[PDB]
Number of protein chains: 2
Amino acid sequence: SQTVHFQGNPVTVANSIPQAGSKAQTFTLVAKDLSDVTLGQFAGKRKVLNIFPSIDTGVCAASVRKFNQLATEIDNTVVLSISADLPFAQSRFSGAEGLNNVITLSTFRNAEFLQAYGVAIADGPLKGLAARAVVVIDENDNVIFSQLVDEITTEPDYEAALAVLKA
Amino acid sequence: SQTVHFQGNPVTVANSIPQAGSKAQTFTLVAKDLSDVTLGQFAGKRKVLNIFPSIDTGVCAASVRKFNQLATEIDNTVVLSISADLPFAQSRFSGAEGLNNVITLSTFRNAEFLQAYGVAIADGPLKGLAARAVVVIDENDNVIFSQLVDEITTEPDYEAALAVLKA
Ligand SMILES: [Cl-]
Ligand SMILES: [Cl-]
Ligand SMILES: [Cl-]
Ligand SMILES: [Cl-]
Ligand SMILES: [Cl-]
């Protein structure tokens, strides 16, 4: 169990976000066309999981775009923008500014992902949503960076997260 | 279980939709501000449950408004607009101008409701979403009308629903 903050209140987050060195667990999440997508179909690539409570709450489009562009400019990298938003809402966010290698995935029917990756908000009003977090997974499916953002509405340390992909 | 259609492909819907003459079961769902709300909140009213696979896809906001308008104009009536969309998406669909007596309610952390009410899509691409359905409940919690819509992307029999409400 972890504690982050929202609206000046403690928020319980289940289990533990994997620390660098951890084997990244398998998952299935849902793509914009409602097909199932697995961690395993990104074999060989490094993966940046940008995880949000929602893409309709608290997030600025232009911020997320800029990170997405910096991330996908790094060699052999895919960004997985993950939230409990249905796929239809994640597609409004991504409108017609989808760059290469930025892939939206929903946890709406794969809640076990949030447990496994230690991002399941367990209480308060955001209960059932993903906490704000960034997990970077290497080409061998080992986590090489993670941040569970302590204040849920603030921005993750995107710089530290990408620095790891240079090495 | 039940069978409806989506893209002319059968879609399995769990359990059974409440039948005419049955008592409506208690539920909790989430309002636009992330508070929980119960069926008990509407004690004394007639309730029209307008149940969607999504509000963000293949639904016409303008046509839903006309129905909401007609329904809410019947005395002692509330329309509960229910989906698995997050409350944030439902609040976009709704606008700053969604009338009184139309409450948006999300099932995203209350999956049991869709099972209880016989509207949980159990397979194919829409798995995890609510089937298209209308359930009318009278002031004494009796289901007086219900429709599980055979073709998911078509409109419910609203006229029939308003008639049972006016009767
Ligand atoms: Cl996998
Ligand atoms: Cl932090
Ligand atoms: Cl952010
Ligand atoms: Cl209740
Ligand atoms: Cl029908």
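The residue numbers of chain A are those assigned by Swiss-Prot, with the residues present covering 2-168 sequentially.
Placed from the backbone N, Cα and C atoms, the Cβ positions cover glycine too.
Within its own chain, A:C61 (mutagenesis position) has no residue 6 or more apart in sequence whose C-beta sits under 8 angstroms from its own. DSSP assigns A:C61 (mutagenesis position) to coil, not to a helix or a strand. Listed in Swiss-Prot as a mutagenesis experiment, A:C61 to S is described as follows: Abolishes catalytic activity.
Look at Swiss-Prot and you will find A:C61 tagged as active site, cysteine sulfenic acid (-SOH) intermediate.
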